Amino acid sequence: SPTX
Amino acid sequence: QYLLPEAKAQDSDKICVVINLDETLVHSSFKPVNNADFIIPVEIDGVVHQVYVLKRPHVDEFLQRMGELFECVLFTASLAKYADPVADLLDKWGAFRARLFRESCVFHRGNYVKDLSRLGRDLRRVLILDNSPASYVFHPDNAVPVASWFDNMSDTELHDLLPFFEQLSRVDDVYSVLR
Ligand SMILES: [Mg+2]
């Protein structure tokens, strides 16, 4: 993901 | 060298707070949702996907106030192509003096860690607000836990923390209170  | 340049002068005397993005200030996902506060296009291998972001309750008051009290810094394990647009849309008041993303964390034992030593501040005047205790395993004494947030529109934990931070903002040494 580009998120955590 | 360090991740941050020297604090600019009105901030020298201020505690630096490192604030986390995901599950702390917002919660995002690729699953559409009608009430997203933000929609962000993110390109992954040449395809644009949509990220839907919700703002945690009272996030606006929180950042405005924290932005006056502290030298606030965004530190996230998310990638900039997502976090930078969110920070742009979320931070109307310029609370964030700087932004740090996945490449600035240390990858250790599975996790992306926020290694506060790498900031280049004096750690007696540093705090990390982060919903995941794994993020600050190198410095758990500098931490202000905060519950993970997803979509509870009754959440008040950002409002309710401001009084603690107001008094924290005054002390000479944060360990003096978090021991
Ligand atoms: Mg997070």
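Numbers in chain B track Swiss-Prot; the residues on display, in order, are 77-255.
Determined by X-ray crystallography, 2.4 Å, according to the entry header.
Cβ from N, Cα, C; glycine included.
Features reported for this protein in Swiss-Prot:
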ACT_SITE  B:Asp98  active site, proton donor
MUTAGEN   B:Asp98 to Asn  Completely abolishes phosphatase activity; when associated with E-96
Secondary-structure category, per DSSP, in which B:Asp98 (mutagenesis position) falls: strand
Set of same-chain residues at least 6 away whose C-beta sits under 8 angstroms from B:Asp98 (mutagenesis position): B:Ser104, B:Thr152, B:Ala153, B:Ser154, B:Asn207
